[PDB]
Amino acid sequence: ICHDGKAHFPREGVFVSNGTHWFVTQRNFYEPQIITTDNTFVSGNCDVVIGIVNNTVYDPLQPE
Amino acid sequence: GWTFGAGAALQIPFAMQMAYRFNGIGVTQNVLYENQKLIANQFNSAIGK
């Protein structure tokens, strides 16, 4: 997913959507969660990966 | 993938299937996602011999 011109990859799980929202989950059981900056890591710019998507990532507590 | 060995088959795109196997030996996902064309070409040229 692309947020602010950067690419974010999951830490342990996959990205899924029910049609209107995006979550993360483990690969062997259904247990959604809201994407934050704690369960993902960033690397590179946003013009290489194929199939990237536009969404938003929420900062847990530092700025709020 | 390996999900059809025990249970019922579950669909998954191939490119996301190779990332699992890359993570299974120690490398990270962005390495595969940033070198897709080169790896595909290498596989094709290796299997064509």
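Chain A is numbered as in Swiss-Prot, which gives 1081-1144 for the residues shown.
Yeah, the Cβs are placed from backbone N, Cα and C, and that goes for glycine too.
Its own atom aside, the Cβ of A:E1092 (variant position) has 10 Cβ atoms within 10 angstroms in the protein chains shown. Swiss-Prot gives this note for the natural variant A:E1092 to K: In strain: Theta/P.3.
Counting every protein chain shown, the Cβ of A:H1101 (variant position) has 11 other Cβ atoms within 10 Å. Under the three-state DSSP scheme, A:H1101 (variant position) falls in the coil class. A natural variant is reported in Swiss-Prot for this position, A:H1101 to Y, and the note states: In strain: Theta/P.3.
In three-state terms derived from DSSP, A:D1118 (variant position) belongs to neither a helical nor a strand segment and is classed as coil. Taking a C-beta cut-off of under 8 Å and a sequence gap of six or more, A:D1118 (variant position) has these contacts in its own chain: A:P1140. Under its natural variant entries, Swiss-Prot includes A:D1118 to H with the note: In strain: Alpha/B.1.1.7.
Between the CA atoms of A:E1092 (variant position) and A:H1101 (variant position) there is a gap of 19 Å.
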